[PDB]
Structure formats: C-alpha cells, structure tokens
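Below is one structure, written out as structure tokens; comments come after it.
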Amino acid sequence: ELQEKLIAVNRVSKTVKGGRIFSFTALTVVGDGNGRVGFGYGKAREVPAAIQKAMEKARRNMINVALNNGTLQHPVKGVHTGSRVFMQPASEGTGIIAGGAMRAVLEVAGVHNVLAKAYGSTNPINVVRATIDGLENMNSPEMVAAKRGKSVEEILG
Amino acid sequence: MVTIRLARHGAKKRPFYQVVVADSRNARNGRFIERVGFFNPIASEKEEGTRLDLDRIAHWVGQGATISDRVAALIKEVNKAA
Amino acid sequence: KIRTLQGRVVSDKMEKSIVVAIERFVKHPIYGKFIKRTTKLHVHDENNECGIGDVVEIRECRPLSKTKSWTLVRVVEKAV
Amino acid sequence: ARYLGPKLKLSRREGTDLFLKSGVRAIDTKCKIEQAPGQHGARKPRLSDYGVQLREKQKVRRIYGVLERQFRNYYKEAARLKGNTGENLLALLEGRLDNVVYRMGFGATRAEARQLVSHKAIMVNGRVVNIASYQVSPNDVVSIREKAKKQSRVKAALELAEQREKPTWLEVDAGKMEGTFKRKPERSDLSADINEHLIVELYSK
Amino acid sequence: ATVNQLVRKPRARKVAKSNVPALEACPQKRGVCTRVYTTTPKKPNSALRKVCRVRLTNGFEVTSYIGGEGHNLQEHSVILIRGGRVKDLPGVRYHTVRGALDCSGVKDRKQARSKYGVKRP
Amino acid sequence: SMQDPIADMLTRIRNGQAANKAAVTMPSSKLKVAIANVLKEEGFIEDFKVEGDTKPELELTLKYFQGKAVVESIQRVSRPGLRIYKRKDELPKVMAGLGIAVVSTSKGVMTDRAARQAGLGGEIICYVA
RNA sequence: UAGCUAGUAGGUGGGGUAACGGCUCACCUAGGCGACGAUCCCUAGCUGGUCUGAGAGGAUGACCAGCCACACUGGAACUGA
RNA sequence: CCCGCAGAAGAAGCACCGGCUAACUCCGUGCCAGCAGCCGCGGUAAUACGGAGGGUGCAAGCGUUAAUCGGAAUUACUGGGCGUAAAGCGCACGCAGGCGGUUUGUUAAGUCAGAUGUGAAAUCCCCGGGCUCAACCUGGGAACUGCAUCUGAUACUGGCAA
Ligand SMILES: [Mg+2]
Ligand SMILES: [Mg+2]
Ligand SMILES: [Mg+2]
Ligand SMILES: [Mg+2]
Ligand SMILES: [Mg+2]
Ligand SMILES: [Mg+2]
Ligand SMILES: [Mg+2]
Ligand SMILES: [Mg+2]
Ligand SMILES: [Mg+2]
Ligand SMILES: [Mg+2]
Ligand SMILES: [Mg+2]
Ligand SMILES: [Mg+2]
Ligand SMILES: [Mg+2]
Ligand SMILES: [Mg+2]
Ligand SMILES: [Mg+2]
Ligand SMILES: [Mg+2]
Ligand SMILES: [Mg+2]
Ligand SMILES: [Mg+2]
Ligand SMILES: [Mg+2]
Ligand SMILES: [Mg+2]
Ligand SMILES: [Mg+2]
Ligand SMILES: [Mg+2]
Ligand SMILES: [Mg+2]
Ligand SMILES: [Mg+2]
Ligand SMILES: [Mg+2]
Ligand SMILES: [Mg+2]
Ligand SMILES: [Mg+2]
Ligand SMILES: [Mg+2]
Ligand SMILES: [Mg+2]
Ligand SMILES: [Mg+2]
Ligand SMILES: [Mg+2]
Ligand SMILES: [Mg+2]
Ligand SMILES: [Mg+2]
Ligand SMILES: [Mg+2]
Ligand SMILES: [Mg+2]
Ligand SMILES: [Mg+2]
Ligand SMILES: [Mg+2]
Ligand SMILES: [Mg+2]
Ligand SMILES: [Mg+2]
Ligand SMILES: [Mg+2]
Ligand SMILES: [Mg+2]
Ligand SMILES: [Mg+2]
Ligand SMILES: [Mg+2]
Ligand SMILES: [Mg+2]
Ligand SMILES: [Mg+2]
Ligand SMILES: [Mg+2]
Ligand SMILES: [Mg+2]
Ligand SMILES: [Mg+2]
Ligand SMILES: [Mg+2]
Ligand SMILES: [Mg+2]
Ligand SMILES: [Mg+2]
Ligand SMILES: [Mg+2]
Ligand SMILES: [Mg+2]
Ligand SMILES: [Mg+2]
Ligand SMILES: [Mg+2]
Ligand SMILES: [Mg+2]
Ligand SMILES: [Mg+2]
Ligand SMILES: [Mg+2]
Ligand SMILES: [Mg+2]
Ligand SMILES: [Mg+2]
Ligand SMILES: [Mg+2]
Ligand SMILES: [Mg+2]
Ligand SMILES: [Mg+2]
Ligand SMILES: [Mg+2]
Ligand SMILES: [Mg+2]
C-alpha cells in the first residue's frame, strides 16, 4: 500500500565562511488510498537522496482519515500558519478539483471527488499540513453517534 | 379594436404562428393581452400540429374582438372540418 | 379596510396641513443588517388638530396641492 | 473537421493501442510502439499534473475521432445531465453513430465507420443518416442500405469483429447487416483503462 | 469591518485605470507618424530600439515600438497602432502593426508571420 | 456592557470545554433555559439545574467522551448587531446535518431538523458543531 | 458642492383642465426641502435580459421584446378619438 | 428533399514549443540583430533571437490587440484585517444615531406560517417535440432571491405597560 508521490522539491542555502552550500528539501505525501495519509518533509545534500529521506519519514508519520465512500463527511476548514484550506464533500460525480500540493495529499488519501480551495498563502508545506489538520479534524457520523450517546439513526435520519 | 391574430415566430423557412389576442394598433410580434394556443403550418401528419383554446376565444369574441382571416379558418379547422 | 399608515408628526405650522414622518424597519440588501429608514410625507387635516410630536394615522387620497397627497384619518396618542 | 494525418503516430505518443490503425490484422508490432513518439522518444518525460490530464483527454479524443470544440460541448451536456459527470462524458461519446457502427462490426476502424455513416450507407429506423455525431437513442436499429449492402469493405470488416470483445449493450445480426442498439452503455462494460476522472478535472479549471 | 460602518460608508470598489490611452476601447488606431528614431533601453539590455512618435487620429501624441527586423516607416507614412508595452523603453506603451496600411511586412520571415505581417513562401 | 447575554452563555461553554472544566455557572433567564434544554435534549450537555429564587444561577454540566470534549465548536449567528432570520426552505444544516442549529421558531425553541419537519423557520440563534 | 428656495410652502376665492392639482391668478399666512444628502456639479435612456461567477456579487444594456424620449436648432398652436 | 452520372478526383489552417504552459536537437546575426505577458533571454558552444527542422497545439480557422468578469478571501455580506508588515483619532465629555440586564402582563411593527392576487412574453432551467443530427426553432411545467393584501403561529426583536 505505497501510493507514494512528490509534491515539491526546493533548493536552499546555508552560507558559511567559504561560500554558499546548497542542499535540497523534498515534500512527499504517502497513503494507502483508503483513509491513510502521511506527509514527510526531509532534507539532504543531493536531490534524489533527499526524497528517500523524505519517504522514510512520510511512512511513519501517518494519520488516519475516516471518510465516506470516496469523499469527505462534511465541509471542513483546516488552518495552518497562513493557509486557510477549505474543502467540501461533493457528490459521487466530479473529481478532485483542488490546487497543487492540496490535491496530492487528497488523491493518495483516498478521496475521489471534493471541492477545495486554499486561501491566504499557498506554500506547498503549510497547505499540505493544513489539509492533514483539516482531514484529521474531520469526524464521521459513527464517531458523532457514539460521542453524544444517542443513536446513529436518530441523528442522521 | 382588440383582435385575435397570428404573431409569426420560428426560424427562416420554418414559420410557427403564435395565435394571440392583441390590440390592432400594436405590432405583429409586439404587445398583447394573452396568448391563446398556437399554429404550426409545417407540422405534417404526426402527433402535434394546431392547438387553439376555444374557452378563451369565447371570452374575447363574445365581448367584442375581431378574428383575423387565418384564425377564423383555424376555428373552422378545429371544430368540424373532418 | 383602508390601507392606513401610522406616523409621528414632524411639523404643524403650515395652516390646514401637517408633515409626518413614517419610520419603516427595512433591511439592507447587501450587508443584511436592518435599518430604521424614514418616510417624510405631507398630509392634509382640517384645523390645527394635531400639534408637533405625536402619533398620527394617515390614508392615501386625492391630490390637493403640489405634494400633500395623503390625508388624516384620526388622532391616536396626543402630544405629551 | 477530421485529423487525416499519420494515425499510428498518435498511438505512440499516447502509448496505448488506440484502435486507429486496428484494421484487418490484429496486432501491429510495426512502429516501435511506446518508445518513439517523434525524433526524441528516447527522452523520458517529467510529465506534470497538467500533462497527464491533457494526455488522457487527447487519448479519448483521438480514440473516438472528436475535436476540442465538439468534445468540450459533450462535457457541458455531461455536467447538466443527472448522475456521474465522468460516466456521462464517455456514455455520450459511446452513443455516437460512428462509434456504434464501429462496435456493430460494420467498419474495420472507427474512421471507416465514420465514412460509411457519411456516405449514405448507414440507416436507422427506416431513415438515412449522414452525421457521425448522431446521438443514437436507446432502443434503435442501425443497418446498411440495400444498395451498398455486402460490398467489399464491409464483409471483410465484419469478420474482424469476431476477434473483438463485442459489447453487451448492443446486438448484431451479421447475416443481413442489421444492428440493434438496446440500452445505454455502462462504465464497467467497456474500456476498463481510460480514466474519466482526469478529463473531468481538466475542464473544471 | 463593522456591519454598521459598511451601511454608512459602503465598500469603495477599486476603480483601476487602463494602461493604454488609445481611448474608446479601440483595438487599433491610425497614426500619421512623425520623427522615426532609435532609443536605448533601461539596465540589463543595451541596444538600438526602433520607435516613432505617433500623431494619433484622436489628437493624442504617443510613441510606438516598431517590431521585427527592418522597416519602411519614415517622416510621415500612415501606420496602424495596437496596444502593448515593450517593458524596457520607459514611455513606450504601443506597437505598430506590421503589414497594416503603409507599414510593410518584415523581409524573409517564415515562422510566426501573422505577427510581422508576411505572406506565404 | 453585557449587551448580548446568549453569546456570553455559549462562550462559557466553549471556554469551559477548553479548560476541561466539569460545570459552568452563570445568570439564568427564559431564553437561557430554552437553549440549554435543547443542547441537553440531543446530548452536548449532560444535565443542568436552575438553583435560586431571587438571583437564579443556571449551572450546566459539560460532557466529555474521550480526552476530547463533546462540543467541537459553538458560535453565535443571530447576534444583536446583525439579526439573522431564515425561512423554512432556507434553514441551515450545520456540519452536513450531523451538527445542529438552535433556531427560535414560534412553537418553542428547537433544532433545525425539528424546524424543517414541523414546517416553519425563524431566528437561527447558534450553530453547534 | 451645506445650504438651497419667493408661485417658493400652505389657505380662501375666481378662472382654466377630459380629469385633480400654484396647473394658473388675486389676497392671506411663513413656510417647504436639507446630514436616512437638499443644492450644484459630471456622466447616463430605462427594463426583460446579456456576459461572468461555486454562489453572493461584478460589469453591461448591440441584436429580439416592453416603456420613455427625440425628428435640421428654438418656440407656439391648428386639426383630430 | 430524392434519384442517376463521373472520378480521390475540388477541398487547409496559424500559434508556440526557457519558466508559468502540453512541446528541443542545431546551424546562431556575439548585450549587434532582436525577443518579451510576467521572471527575465542575447557578451564565439542557447530549448528564450532569424532561419532551416522534429514535434507541441490547435482547426476553417488560428493568432495579436481592446474590452468585462474570473483567479483577487488584492473593498472580504457570505469571506480579510489594524503590538512590530499599510492601518487605534493625543486624551476626554456628549446630543443625533447603533446596541441594551431581567419576570409577569398586553399588542403584533419586525419576525415566521398559510392563503389569494400578481411577478408581460421571450430568455434560463427540466420534461418534451420538431426539422438527416446539430446549432436553431418549438409544446408543456418549474422559476421570476418580488411585492401587495387577507388571516394566523408570538419563541425571538421592538413598541405600550407593571
Ligand atoms: Mg496572499
Ligand atoms: Mg499566491
Ligand atoms: Mg508553489
Ligand atoms: Mg513564493
Ligand atoms: Mg411532408
Ligand atoms: Mg387581406
Ligand atoms: Mg392597528
Ligand atoms: Mg403634482
Ligand atoms: Mg466547426
Ligand atoms: Mg471553472
Ligand atoms: Mg468580516
Ligand atoms: Mg500589455
Ligand atoms: Mg516568437
Ligand atoms: Mg432570572
Ligand atoms: Mg419560564
Ligand atoms: Mg401670485
Ligand atoms: Mg383634447
Ligand atoms: Mg468568485
Ligand atoms: Mg445601467
Ligand atoms: Mg442598432
Ligand atoms: Mg432585424
Ligand atoms: Mg428591438
Ligand atoms: Mg408613461
Ligand atoms: Mg423641432
Ligand atoms: Mg418643440
Ligand atoms: Mg418644450
Ligand atoms: Mg381639439
Ligand atoms: Mg477508382
Ligand atoms: Mg485517378
Ligand atoms: Mg555595438
Ligand atoms: Mg493580455
Ligand atoms: Mg560548429
Ligand atoms: Mg518562450
Ligand atoms: Mg527558437
Ligand atoms: Mg513543419
Ligand atoms: Mg479571437
Ligand atoms: Mg472580490
Ligand atoms: Mg490583508
Ligand atoms: Mg516601520
Ligand atoms: Mg505600521
Ligand atoms: Mg500613519
Ligand atoms: Mg491610543
Ligand atoms: Mg446618544
Ligand atoms: Mg433602537
Ligand atoms: Mg432584550
Ligand atoms: Mg432601543
Ligand atoms: Mg407582520
Ligand atoms: Mg410569508
Ligand atoms: Mg403564486
Ligand atoms: Mg417572464
Ligand atoms: Mg419556453
Ligand atoms: Mg429523453
Ligand atoms: Mg430536444
Ligand atoms: Mg427530436
Ligand atoms: Mg424526427
Ligand atoms: Mg437553446
Ligand atoms: Mg411557455
Ligand atoms: Mg407555469
Ligand atoms: Mg419545490
Ligand atoms: Mg421561489
Ligand atoms: Mg432565474
Ligand atoms: Mg388577530
Ligand atoms: Mg408576550
Ligand atoms: Mg401559546
Ligand atoms: Mg415583548
């Protein structure tokens, strides 16, 4: 259950007595495609070395996402730093009409169709955490039924 | 003088008349009181063709509305004829 | 029954006529918040019956000047 | 209106077999498939998210023989219809007359079916039809006219259709060149490879 | 903010000006043309950019960049002017449409000939 | 100074749940009891009282399921600066129908789900996620 | 652009209007509009709609259809339903 | 609209292809010629200039330009802010205005429910039908976030009370 993919690669500089040494930062999000997601940042001297370092972190740092059929349960915000991230469930129609970075996290998570938009900034790292904060926050009617101690049918129906 | 006349709508070479109760002075396609069915001259032998609500015609013709040369005959077409 | 309108008087120093404000509590189209909008009307009345600052019932009627189309119905709650 | 260019070139760029150059023989092995789109087919593409979508859209266009203006109109109809937007895109394409004529077996290729439709050969419900984009209604009977019945191009082309998968949603007589379009095509019945999802995404932005 | 402040003074929508005063939403305009002359760009460039003072028909007096290699413009010669800045020459905010009116097509251009107004080979 | 009393109630609930606090004491009222009863009826709050004669102090008893609190979010909608009255068909549904909206309609105060079926709308007091 | 306004704002009476009315007169009172924008200024036919938008909105009002306005530029009446 | 005739015969496009944006090899006019929508290219080895040339892309059109919206949550009502990024009047008092604790009455202005009238036709939408399909035309419903009245819920807001 890999379904691993890259969002962004970005080179960064240290600056020392000699000169400016360049390293590279990755950002890989991985998931089963069935309610599991996990971003992993990673950083290294060479490019392809950094993405393997990112992928190892990504697998361990994995969050569960209870989701309906192939879509979200309810419209959900998930703020992080300067990225708002709104996303609506939508029907069995459509696809993942969401931004880059914002949809890499969604498609590997296992949601097949949602409405979505990233307000504020749209920095690849923070929007990926913003979505994961939003999806981790997103409860299901089975959780909500047990939470209030009432009935699965009396709430939903 | 109110009058029951055909309005002429539809595409080029494919007319579709909207039989309508209007003032004589008002234009062919323009102002009217209320439309009272329709007429399709290029309908042919099939499901639909001409429909003319005869209850509304009695409300205007009974009062005092002239019927045009064509609409007078579409009344003659719908009632009896065959 | 007649389509009357309640309204508080603004001024009555005109001889045989009276100007009346009608507060209407309509909401703002865009923003959604309510507003206490005013409608100042000129109104006819026989003699100086209603003074300044009192509630008055008003009815739509024949025009009897330039402006001043409305007319008095009755007095309710006289001047304090 | 039509492509009318090197047809098998499109299959290499896309990668998969598009059935443009299907014809009399079954398998080609006659283009260096996959590894030669053009002069620089050895170049492994990076292939962006916009790319994969645009490649998937071009695949479905080039299979069915439809242009962007007419294809964009199918999306607009597909959105307005009930149910899944993705399933409608494909279902409206599959309901085309040149597609039905190909799936009946009256044409070795889909371009052949289009010309056979165009040239007054095809006839449905006792009415001749020239239009490739004619939306074939459920419960119809496509057929070939008696003048151009059992000509050279059709009889050889119908024998190819025995090797083909053959759809369940339509039925063919084969003796008297007579077809029967029964129900609307299901998603799971056909293809099982071309992704609708990515096409729905492309037009949404 | 504050819903009552918005009732009292509404959201003043930012009326952004147009870049190109050719006026009346015109796609192009005719220019009689005066003074055809070369000019240097800003900082990283360095070149002799071809440009001319356009006496526009409506009464305005602007400068327009002559694209392509070589031209037949001189002294007068009536020219068609389209919108579009060069982003190098400060002040120049228009282009002369090559091919239209007296402004001829560029000599020996084959790829991209709608721009530069050249016929088939 | 203490203009909206109902908003002040919903904050004491929102802050009480954030502080992991058991009970939430506050001044009582007619409308205060009506909202607290509807929250109790469904099951955000677990029981309440109105202990007092002259100066009544309505104290709630906040619910907890795991370590996390039950009231995920709660906010005022129809506030005194901007009153919000919605019609029958235009009534909201909080959290795609698994949260509620306390709506003041005529037939007492009640939930948005109850308002739909009863066949009326009114002043939407607060969303409760 | 914070003040504008003298048939101006109301009354009685006479005339006039198909019709009521400062529509117009004579006299009488001193008003009326105005910070929920009068006045003055610049621009503008208006609407059904059109284009756009997830929608709220934003922009616009060619074609088709309703209504107004104008007829070389300023007036006046005659004739007539 | 139909039928016979002759023979593929009469029947193509113009963008751009550093990046954003699907598409690169090289002969380059050496900060010259030029490019450009932004970042920026071009200084004897260029995917960014002309050119030949593979494609990339679009089709009887395609480009460039002007113009409106969009993306711009960059006038934010839905939906932004104001310690240091642009932004708390130097600090008070205060009429008009906005808002207002709390229990019993009482009204019904707001508010909601119902009903009737109307919101011209076209347009939009759905269901249809009609022209070889299609644009197009067109039958029938919904809608036209209205407003108006008439009668009712009176929880909540206001008024008039104690
Ligand atoms: Mg930003
Ligand atoms: Mg940004
Ligand atoms: Mg980015
Ligand atoms: Mg950045
Ligand atoms: Mg016939
Ligand atoms: Mg005659
Ligand atoms: Mg009353
Ligand atoms: Mg008047
Ligand atoms: Mg075409
Ligand atoms: Mg879109
Ligand atoms: Mg705000
Ligand atoms: Mg420009
Ligand atoms: Mg170029
Ligand atoms: Mg109390
Ligand atoms: Mg009580
Ligand atoms: Mg006088
Ligand atoms: Mg007369
Ligand atoms: Mg928008
Ligand atoms: Mg306008
Ligand atoms: Mg015209
Ligand atoms: Mg015409
Ligand atoms: Mg017209
Ligand atoms: Mg009029
Ligand atoms: Mg004149
Ligand atoms: Mg005149
Ligand atoms: Mg005059
Ligand atoms: Mg006369
Ligand atoms: Mg031959
Ligand atoms: Mg030959
Ligand atoms: Mg030099
Ligand atoms: Mg542009
Ligand atoms: Mg060499
Ligand atoms: Mg470029
Ligand atoms: Mg080049
Ligand atoms: Mg070529
Ligand atoms: Mg164009
Ligand atoms: Mg905006
Ligand atoms: Mg800001
Ligand atoms: Mg500073
Ligand atoms: Mg500052
Ligand atoms: Mg300052
Ligand atoms: Mg201060
Ligand atoms: Mg005050
Ligand atoms: Mg108040
Ligand atoms: Mg109160
Ligand atoms: Mg008050
Ligand atoms: Mg009411
Ligand atoms: Mg109602
Ligand atoms: Mg109705
Ligand atoms: Mg209508
Ligand atoms: Mg219709
Ligand atoms: Mg159907
Ligand atoms: Mg149809
Ligand atoms: Mg049909
Ligand atoms: Mg038919
Ligand atoms: Mg249409
Ligand atoms: Mg109709
Ligand atoms: Mg209807
Ligand atoms: Mg309904
Ligand atoms: Mg409605
Ligand atoms: Mg509508
Ligand atoms: Mg009653
Ligand atoms: Mg009461
Ligand atoms: Mg009761
Ligand atoms: Mg009360």
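Note that chain E carries Swiss-Prot numbering, so the residues on display, from first to last, are 2-122.
Cβ coordinates come from backbone N, Cα and C, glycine included.
Under its natural variant entries, Swiss-Prot includes E:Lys43 to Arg with the note: Confers streptomycin resistance but not hyperaccurate translation. Where Swiss-Prot documents E:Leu57 to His as a mutagenesis experiment, the accompanying text is: Protein is not incorporated into ribosomes. Quoted from Swiss-Prot, the note on mutagenesis experiment E:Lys88 to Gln is: Confers low-level resistance to streptomycin and a 15% decrease in the translational elongation rate.
Secondary structure at E:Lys43 (variant position), as computed by DSSP, is coil. Each residue contributes its Cα atom, and for E:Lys43 (variant position) and E:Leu57 (mutagenesis position) these two points are 26 Å apart. Each of the recorded positions E:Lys43, E:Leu57, E:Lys88 was assessed for Cβ neighbours inside 10 Å, and the highest tally belongs to E:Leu57.
In the three-state DSSP scheme, E:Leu57 (mutagenesis position) is classed as strand. Cα of E:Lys88 (mutagenesis position) to Cα of E:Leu57 (mutagenesis position): a span of 21 Å.
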